[PDB]
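Take a look at the structure set out below.
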Amino acid sequence: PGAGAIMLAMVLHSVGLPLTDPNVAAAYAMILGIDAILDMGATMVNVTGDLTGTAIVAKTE
Amino acid sequence: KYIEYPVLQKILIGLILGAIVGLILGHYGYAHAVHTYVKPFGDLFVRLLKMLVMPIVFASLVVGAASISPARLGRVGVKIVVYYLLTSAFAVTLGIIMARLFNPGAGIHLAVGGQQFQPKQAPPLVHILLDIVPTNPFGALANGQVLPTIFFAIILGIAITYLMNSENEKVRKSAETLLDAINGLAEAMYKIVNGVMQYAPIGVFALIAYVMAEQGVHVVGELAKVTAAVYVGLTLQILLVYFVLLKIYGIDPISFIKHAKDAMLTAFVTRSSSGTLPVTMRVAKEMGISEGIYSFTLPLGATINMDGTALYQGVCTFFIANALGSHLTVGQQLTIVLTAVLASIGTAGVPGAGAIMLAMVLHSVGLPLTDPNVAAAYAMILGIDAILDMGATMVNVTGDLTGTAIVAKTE
Amino acid sequence: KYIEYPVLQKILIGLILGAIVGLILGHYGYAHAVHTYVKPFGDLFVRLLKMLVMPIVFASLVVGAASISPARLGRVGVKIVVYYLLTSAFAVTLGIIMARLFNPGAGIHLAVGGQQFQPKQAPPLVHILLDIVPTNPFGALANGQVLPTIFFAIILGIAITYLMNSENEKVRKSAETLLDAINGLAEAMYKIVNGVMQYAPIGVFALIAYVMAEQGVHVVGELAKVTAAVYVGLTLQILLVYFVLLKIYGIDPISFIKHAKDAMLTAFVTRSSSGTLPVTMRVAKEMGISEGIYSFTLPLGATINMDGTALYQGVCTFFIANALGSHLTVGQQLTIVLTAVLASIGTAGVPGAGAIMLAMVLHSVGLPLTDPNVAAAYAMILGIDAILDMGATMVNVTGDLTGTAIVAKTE
Amino acid sequence: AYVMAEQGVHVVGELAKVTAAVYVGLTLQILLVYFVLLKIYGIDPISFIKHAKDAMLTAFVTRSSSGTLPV
Ligand SMILES: N[C@@H](CC(=O)O)C(=O)O
Ligand SMILES: N[C@@H](CC(=O)O)C(=O)O
Ligand SMILES: N[C@@H](CC(=O)O)C(=O)O
Ligand code: NA
Ligand code: NA
Ligand code: NA
Ligand code: NA
């Protein structure tokens, strides 16, 4: 759970914004407060696409 | 090589210039370049200004407690305290009354729902007290320790004094040799505090160079709203309270700022009351106040009386409760004042420790630091921080000087 | 009970005696027993000689900067600087030109082939300078800190001078009391520095008792050859550079070592410029140099001008390049100079910190320390180290007296 | 590829000589002690290395008895 929210950092760093700047971290924080609420829907489609990835490959094997 | 242009010209010249060099280089993303190249010159300034604090506070206080009555320290003190608290207490309610008039934080919707908790609290008072009495004064000196130094120099000056009215007039010889040389030092340091101060022009340019590059950019929207209510609030303390308390105690308000700036401007750009002190003290002397007063109301004020911190502490505490829509109202409004006085008395005398203190006052009301949106909002303030810190410090100091001058025109 | 046989007899007496007790005790495997039994006496000497460094450096400078014009400090400084750089940069070339003349390391076959890497570099200059300004000068004293101390006593001395030129003749009284009592101290230290130095005969005996015991036996084969190359390189800096710069500046070259040894025989046997300095300074005074010079050019050179270090740092860099067969040639020979200077300026004033710096100079050229045969070769030098360290320090110090006496004959 | 890259160059002077001393010492344990104890115990000395290498060429290159063991 939410290691994706921690990972969100990597993807932030790739573009401009760096984590050190208060308003970067200010916004990220807010997101870290809505996080497991996202994480729910997130995980249900991390797995649903794992099942469709299996079923449609074995329907071809 | 200037050769010597006047200082309050070059000082005020580098201030308005490096503020623009800083803001331009800052908003064009160079603030790191600025923190590489410029910064270390605005450092050397504060470096030299610190270098003096330890002798100049110890020396000047031995002398000044020798050249005043034990009776009168003890009156000037109880005076400065009950004046210090009253000024500090006013600055909070003058902050609440600015975040009520303005509205920073409101208009960023972000509420949250959990407290207190439980919570904790208790400043270990007993230990802070026993602590002003140092156990090696050589020690105390040797590593910062201004408050425990005070309580020595006061004890020493009082004892030398006593040595001079003693029967055997061999000791009164020694008693003089000591107190002369001690004054030798103190006097010397006030000469060095002019030395540095010809460096100030550079140091002042290169300080708001860096402070304006690396945090001007953040003065935006609802954060900008926190600046204005604080700034317009600090420059309302100056006018509504000091000039009034100077006028009332019949000391000239405009001649007072006429003493200056020197310490008003080293307070602003350094954002260090402790680093200011030498300059702060040399504008006590140069304005004629008595040494047995100013060398003990100013090193105590440099920590205990931070009107400018406990103002921003008021209005920052409002911003983070506004951004969450938690309306604070009767009881808390009143327990902000108490605790932001506390939090500033409180704060240390160095850069943005007032902001770190801001945590004690938040936790005092509902909101606790752990809750992401609490912290999200606090983080934002931690980006407008050094910009508040400047004005905060310049009033933390100007309230010390008016405190001094107004107590000493009664004594 | 000697009762008092002459000092340079009894110090030169235990020197040539204890080098023989030590080599006999050490090559017959006892060097442990000698670091048990003898050593605490060679120690107690360096103990006593340290004890003074702090007052004697502080007090004397205050006085010497008071007793001269701010102008002339500024002029004796820039001089001593551009002198010191120049002496140090020759000493590497005179070290290169000795490990070219001898051949230390070549004749041991051990090659390796991986560099640079990348590599790194940049002494943080900004911060070493800003550091010479201490922020607690009580502090700085209270713990070693010689360079920050210098930057105070110079500003204090200068401040006092100005106080004696002030209208109010009550502060001129205080000013005198101070500078007088301060000179009270300085003077006193110079008396105790004779106290010890009657102990030096024992101490010198008991220092090379040990350094020769535990490191003589290693002066063998390719290692003896770096010794010869450095030692013959060192007593040829003395002759070709000092005596020549002394003659030229019209000061008597033989009457100069005739000032001595004292500072020449504590520098050698302590291997500490910092522990010497009391004896280094007392033979600046005793030979008639003015205090407003020697109490500022001897504590600065005590760290900044290390001729004997920057010499063995060139010929040790060679030894390690030759043992690996890594030939250095055009570009590196010149950037050994630059670096072995930097590395000695550079080195700390205490035992074998120069052998520890040798690393910084190895990595400036190809070889990195990690590779087994670089470190194998470096390990051998760490066993000839305190033996090189002796002469090395004796010329670090001798290059500060000459640098002092030749600048003071110009001022 | 690597062990020769980062440690071949050092086999030089007195160091090459411990190499020679060990290496010629090791291929003389093989001959004088194994082949002889194999012969004597009536197992075929050349048919024994003929078992191999496999365990002889992972033992050499891994420098791990523990990592060899499966082979
Ligand atoms: N740096 C401030 C403290 C603060 O308000 O953050 C001062 O010297 O007063
Ligand atoms: N022992 C030397 C330092 C060195 O060359 O290792 C000194 O005091 O100058
Ligand atoms: N690498 C060796 C051990 C050794 O001789 O260093 C082994 O696996 O047997
Ligand atoms: Na203050
Ligand atoms: Na405070
Ligand atoms: Na030296
Ligand atoms: Na050095």
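Sequence positions for chain B are given in Swiss-Prot numbering; the residues included correspond to 6-416, in order.
Each residue, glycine too, has its Cβ placed from N, Cα and C.
Note: B:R276 (mutagenesis position) has non-local neighbours B:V216, B:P356, B:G357, B:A391, B:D394, B:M395, B:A397, B:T398, i.e. same-chain residues 6+ apart with C-beta under 8 A of its own C-beta. Classification of B:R276 (mutagenesis position) by DSSP places it in coil, neither helical nor stranded. Taken from Swiss-Prot, the feature L-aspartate binding site applies to B:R276, B:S277, B:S278, B:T314, B:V355, B:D394, B:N401, supported by experimental evidence.
Under a cutoff of 8 A between CB atoms, and with a sequence separation of 6+ in the same chain, the neighbours of B:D405 (mutagenesis position) are B:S278, B:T285, B:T302, B:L303, B:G306, B:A307, B:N310. Residues or ranges marked as Na(+) 1 binding site in Swiss-Prot: B:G306, B:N310, B:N401, B:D405.
Long-range Cβ proximity for B:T308 (Na(+) 2 binding site), meaning a same-chain Cβ under 8 A and a gap of 6 or more residues, is found for B:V151, B:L152, B:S278, B:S279, B:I350, B:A353, B:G354. Marked as Na(+) 2 binding site by Swiss-Prot on the basis of a large-scale study or a structure entry: B:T308, B:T352.
The Cβ of B:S65 (mutagenesis position) has B:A191, B:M194, B:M286, B:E296, B:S300 as same-chain neighbours under 8 Å, each 6 or more residues away in sequence. One entry in Swiss-Prot concerns the mutagenesis experiment B:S65 to V. Its note says: Strongly decreased chloride conductance.
In Swiss-Prot, a published mutagenesis experiment is listed as B:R276 to S, annotated Increased rate of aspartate transport; when associated with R-395.
Mapped onto three states, the DSSP output places B:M311 (mutagenesis position) in coil. Here Swiss-Prot describes B:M311 to A as a published mutagenesis experiment; the accompanying note says: Decreased dependence of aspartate binding on Na(+) concentration.
In Swiss-Prot, a mutagenesis experiment is listed as B:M395 to R, annotated with the note Increased rate of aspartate transport; when associated with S-276. Mapped onto three states, the DSSP output places B:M395 (mutagenesis position) in helix.
For B:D405 to N, Swiss-Prot lists a mutagenesis experiment annotated as follows: Strongly decreased affinity for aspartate.
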Using DSSP and three states only, what is B:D405 (mutagenesis position)? helix
Around the Cβ of B:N310 (Na(+) 1 binding site), how many other Cβ atoms lie within 10 Å? Please give the count over every shown protein chain. 30
For ligand 5, which among the recorded positions B:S278, B:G306, B:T308, B:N310, B:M311, B:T352 have a CB under 6 Å from it? B:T308, B:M311, B:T352
Per the 10 Å Cα distance test against B:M311 (mutagenesis position), the binding-site residues B:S277, B:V355, B:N401 reduce to B:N401
When the recorded positions B:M311, B:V355, B:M395 are compared by other Cβ atoms within 10 Å, fewest goes to B:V355
Are there any residues at least 6 positions away along the chain from B:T314 (L-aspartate binding site) with a Cβ closer than 8 Å to its Cβ? List them or say none. B:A348, B:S349, B:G351, B:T352, B:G359, B:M362, B:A397, B:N401
Let me know how many other Cβ atoms fall within 10 Å of the Cβ of B:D394 (L-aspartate binding site). 25
Work through the binding-site residues one by one (B:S277, B:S278, B:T352, B:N401) and point out the residue whose CB has the fewest other CB atoms within 10 angstroms. B:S277
Could you measure the widest C-alpha to C-alpha distance across B:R276, B:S277, B:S278, B:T314, B:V355, B:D394, B:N401, the residues recorded as binding L-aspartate, and give it to a whole number of angstrom? 12
